[PDB]
Amino acid sequence: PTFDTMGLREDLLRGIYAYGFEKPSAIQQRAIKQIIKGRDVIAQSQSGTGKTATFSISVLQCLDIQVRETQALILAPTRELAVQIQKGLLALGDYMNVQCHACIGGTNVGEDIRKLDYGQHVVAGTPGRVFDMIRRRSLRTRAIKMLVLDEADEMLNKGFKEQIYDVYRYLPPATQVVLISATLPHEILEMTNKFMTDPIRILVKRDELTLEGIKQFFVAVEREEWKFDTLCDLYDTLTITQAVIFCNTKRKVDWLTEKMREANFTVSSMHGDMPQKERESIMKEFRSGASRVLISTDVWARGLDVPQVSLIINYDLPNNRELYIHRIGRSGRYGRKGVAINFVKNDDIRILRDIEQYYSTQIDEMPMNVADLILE
């Protein structure tokens, strides 16, 4: 596992190796790989090598040199550290002729603003100071596309709660937010889910899927051609939120998609026969709020790596009771409660029992009550 296979730009990879960082951790590779994809990330810091570089490498990669204006903003708990981040960023992109500044001083506020105008590609500073420069109309958020909250757990122990929040506000509507932190309190979560849609969590302790908190139901359709109507009947109350509708085969997604679109229905659809860059390209739309109903086959390899949408419709019960959970199960320690409606036909009223019996859970029949879809 190296930096070579990550398709990072040359002038950076040079800096990386020159900086001396020769091989990325197993997890760090994910962090990087994922931040680049654009996903919101929650990486738990661990006493080790360059927990700074890992995200710095990320930040740097995702830049537009030719456009001199603040594109990435990093907040840290201390002036000293804010600087480090800078000295490091500069050292990593020495070969990218990148402009990067750290805000603070007071005796320096003039030099502070002086540089912000020359156009700082990346800015770092304590939440307080950074907010000030934004308030003073000195720091240009307009083109910012990434907010990184380093040592966040600490930022809070030093009570920057509000300032952070305030800074998010000045940032544009869809902004990528990478939070780095050694610990994860019941309040850092309150912040993560408060401005991070379907984030990638990279933790230290095993977090595992479990369907506790999930309301599971089944709509006793009878045969397949009757499924469609049953879906529609539900659909106008569905888009209430987005929804991911599964399926077991390519031809069956394709069918369902076409059949829903010739009926005027905003629907995205992805399967296995597609590109590692168009697939995640659809997702972009979907996690965005740009598409309400996504119909797909089970493509995600990992368990947790499935959209944390609040409503999942197994259009087809899965034929091996160990992925029914893979599909609808949540995170437990960091998951959002939710719903999943199952479409079991007579030939499957059985497979349904096996699943119910397997996870030792209960799957009820859909009540008229869709008003139970009230939850967040």
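Counting begins at 1 with the first residue displayed.
Just so it is clear, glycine is given a Cβ too, placed from its N, Cα and C backbone atoms.
Annotated in Swiss-Prot:
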BINDING   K23, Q28, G48, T49, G50, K51, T52, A53, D305, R330, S331, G332, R333, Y334  ATP binding site
DOMAIN    32-202  domain 'Helicase ATP-binding'
DOMAIN    213-374  domain 'Helicase C-terminal'
MUTAGEN   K51 to A (Swiss-Prot position 88)  ATPase activity is not increased by the presence of CASC3. Does not prevent EJC formation. Prevents the EJC disassembly
MUTAGEN   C62 to Q (Swiss-Prot position 99)  No effect on interaction with CWC22
MUTAGEN   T297 to V (Swiss-Prot position 334)  Reduced incorporation into EJCs
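Positions of the features from Swiss-Prot, shown on the structure.
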residue: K23; record: ATP binding site; Cβ neighbours (10 Å): 11
residue: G48; record: ATP binding site; Cβ neighbours (10 Å): 10
residue: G50; record: ATP binding site; Cβ neighbours (10 Å): 17
residue: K51; record: mutagenesis position; Cβ neighbours (10 Å): 20
residue: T52; record: ATP binding site; Cβ neighbours (10 Å): 21
residue: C62; record: mutagenesis position; Cβ neighbours (10 Å): 18
residue: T297; record: mutagenesis position; Cβ neighbours (10 Å): 19
residue: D305; record: ATP binding site; Cβ neighbours (10 Å): 11
residue: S331; record: ATP binding site; Cβ neighbours (10 Å): 17
residue: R333; record: ATP binding site; Cβ neighbours (10 Å): 13
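Ranking the mutagenesis positions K51, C62, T297 by Cα distance from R333 (ATP binding site) puts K51 first. In this record, ATP is bound by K23, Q28, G48, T49, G50, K51, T52, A53, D305, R330, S331, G332, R333, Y334; the longest C-alpha to C-alpha distance in that set is 33 Å.
Closest to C62 (mutagenesis position) in space, going by CA atoms and restricting to the recorded positions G48, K51, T297, is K51.
Between the alpha carbons (Cα) of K23 (ATP binding site) and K51 (mutagenesis position) lies a span of roughly 13 Å. The two recorded residues, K51 (mutagenesis position) and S331 (ATP binding site), show a Cα separation of 25 Å.
Here the Cα atom of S331 (ATP binding site) is found 21 Å from that of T297 (mutagenesis position). Across the structure, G50 (ATP binding site) and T297 (mutagenesis position) place their CA atoms 39 angstrom apart. For the pair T52 (ATP binding site) and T297 (mutagenesis position), the Cα-Cα distance reads 38 Å.
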